Structures are given as structure tokens and as C-alpha cells.
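Heads up: the structure comes next, in C-alpha cells.
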Amino acid sequence: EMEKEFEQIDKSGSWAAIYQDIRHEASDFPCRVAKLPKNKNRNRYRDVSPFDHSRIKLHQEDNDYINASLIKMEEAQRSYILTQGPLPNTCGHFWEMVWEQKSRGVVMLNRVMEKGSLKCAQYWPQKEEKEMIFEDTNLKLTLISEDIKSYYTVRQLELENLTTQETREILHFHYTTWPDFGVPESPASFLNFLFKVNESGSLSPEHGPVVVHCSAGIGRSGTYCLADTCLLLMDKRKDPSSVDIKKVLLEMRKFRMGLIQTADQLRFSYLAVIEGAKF
Ligand SMILES: O=C(O)C(=O)Nc1sc2c(c1C(=O)O)CCNC2
Ligand SMILES: [Cl-]
Ligand SMILES: [Cl-]
Ligand SMILES: [Cl-]
Ligand SMILES: [Cl-]
């Protein structure tokens, strides 16, 4: 039933037109805090900002700002923190947000360098013996182990609040073959990765929201979250065929701008939802 619409859009070739409709209809809320002069160096892209109403606030006293938004999908009963790839000066902020929000999983959908440009700082340690200290936010981060698969990596990190010596296990779910402004190589590989995240226990109701990021926290991250939310809704509605992926995406865009950055990412989200609804 959802693939009938999909086949019609494909036959008509109207993915670009459907996508531009969504861009035209999407919410426009203020981002005054993100645009304050004092926050210029905390934003990776001048055209990608969190709305004031949904931005994550840091709890230490001098500047509360991070480029991160809480997406609260009330009907699907899931919230996500979508954020940009941290900058070299915001890695301490990133881990402070992870600590304060009680998240236990971080989903990374990009590589640190893509097409020869830096897209995200090296915000976690690559070597067990070379831990990272974030002196500004009083946190230490140690690589405990990595489970490296052919197209993604799952890392066990230990995040320690150096003030209290409390430690927490953070799982890092790193999708390494998703090109910027592009799509996964198959719905099956995307779905197997999504299922690994969802079965990991990182998304339990006793924990804070999962953190999802790409370079900007909108294109790949929006594609991931739209598919995950729509699959939750289909497993949750009495009538699963009533799930309208365009309506869901517009709902998500009330909480962060620009979610899904190409018409092919929109097409892929439909495809992943169709394939996953079967499995
Ligand atoms: O990383 C993503 O999937 C993503 O949305 N990236 C985005 S969105 C976006 C940019 C990028 C980028 O990576 O260059 C450049 C500035 N315009 C908006
Ligand atoms: Cl200012
Ligand atoms: Cl700060
Ligand atoms: Cl990388
Ligand atoms: Cl957009």
C-alpha cells in the first residue's frame, strides 16, 4: 500500500517535486541563540542551526549553547538528539551534552574527512592507550574495544566524569559507508545497522535519548531518524497503512531544520520503510 504510492512517484518521476513541497511547507522557527555573535564558532555551517524552542542546553554557567536539537516524536514514543559533527573546539561540549542528557548511544553516519574536506572532529579516541581529556567540561573518554564489521563499526567507550569519577559505557554506532549527500548502498544494510542500534539496549527508556549525527546533523541524520520513526509508527498504529512518511517528516522538521537533504534521500527513506515493514 505504501509501495503503491512509491511506484506511482517513481513512474511519474516526481521525487524532486515531492521533496521541494516538503521544503516549502516546513516549519520556520527562530534560531536567535544560534545566531548570537558569541556562538559563531560553535556552528559548523552558517545555514544549519537549531531552533531556540528545541535546542539542547548545556548545564555549565558561561555559555549554554550547542548546535543540537531534541526531536520528540510523541506518537512514535521516541526522542532523538540530532547534532552536527563536533568542531575541534566543541568536542568537550558534545560529551558534556551526552553526560547531562544521559544518552548511552551515539550514532555517527559520516566520516571525519569526506572528499578531502574535514566534516567532523576526531571526537573519540582511536587508540586504547591514548585517552582523551576534555579539560573544559571535566570529562575523560577511553576506547575500551571495537567490533569492526564490513560497512560499520560498533565501539565501546568509557566516559568518566572526572569530577565524580563516575563512569558510563557509551556505545558508538559508526556507519562508515554512507556518502555525504548520498544514500546507503542497500536498504538491507541500512536496516541491519538500524536493528543493531535498536537491539543494543542503548535506547532503553531508562536511558536518555540516542544522539544521532552526520556532518551537519540533518541530511543523513534526518534520513536515519525518519525511517526509524516511521517503522516505530507502523508497529504501533492500529492501521499501519495510515503512516504518511511526508507528514512524519514535516513533524520532525518542527524540531530541527533541513532533515533529509536530497530527493534521493527521501526516496531511500520510503524504500527502507517498505523493506523494513516486511521484515
Ligand atoms: O552530513 C550530512 O549528511 C549533511 O546533511 N551535511 C550537510 S547539510 C549542509 C551542508 C552539509 C555538509 O556535510 O557539507 C553544507 C551546508 N549546507 C547544508
Ligand atoms: Cl553575543
Ligand atoms: Cl559552554
Ligand atoms: Cl572516520
Ligand atoms: Cl531543506
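The residues of chain A that appear here are 2-280 by Swiss-Prot count, in order.
A Cβ is built for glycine as well, from the same backbone N, Cα and C atoms used for every other residue.
Cβ neighbours within 10 Å of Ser50 (mutagenesis position), excluding its own Cβ and spanning all shown chains: 22. Classification of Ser50 (mutagenesis position) by DSSP places it in coil, neither helical nor stranded. Experimental mutagenesis at this site is recorded by Swiss-Prot as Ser50 to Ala or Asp, annotated: No phosphorylation.
Per Swiss-Prot, mutagenesis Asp181 to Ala is noted as: Substrate-trapping mutant. Counting only same-chain residues at least 6 apart in sequence, those with a Cβ under 8 Å from the Cβ of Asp181 (mutagenesis position) are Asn111, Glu115, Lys116, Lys120, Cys215, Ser216, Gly220, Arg221.
According to its DSSP assignment, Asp181 (mutagenesis position) is coil. Annotation comment: Swiss-Prot describes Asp181, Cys215, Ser216, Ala217, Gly218, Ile219, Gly220, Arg221, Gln262 as substrate binding site.
While the structure shown retains the original residue, Swiss-Prot records the mutagenesis experiment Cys215 to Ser with this note: Catalytically inactive mutant; abolishes sulfhydration. Within 10 Å of the C-beta of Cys215 (mutagenesis position) there are 28 other C-beta atoms, taking all protein chains into account.
The active site, phosphocysteine intermediate annotation in Swiss-Prot covers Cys215.
For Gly218 (substrate binding site), applying a Cβ distance below 8 Å and a minimum sequence separation of six or more within one chain yields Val49, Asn68, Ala69, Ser70, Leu83, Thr84, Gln85, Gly86, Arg257. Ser50 (mutagenesis position) and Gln262 (substrate binding site) are 14 Å apart (CA-CA, integer value). For the substrate site, whose binding residues are given in the record as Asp181, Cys215, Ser216, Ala217, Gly218, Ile219, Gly220, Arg221, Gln262, the maximum C-alpha distance rounds to 12 Å. In sequence order, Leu110, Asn111, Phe182, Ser222, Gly223 are the same-chain residues whose CB sits within 8 A of the CB centroid of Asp181, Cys215, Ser216, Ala217, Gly218, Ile219, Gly220, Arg221, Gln262, the residues recorded for substrate being left out.
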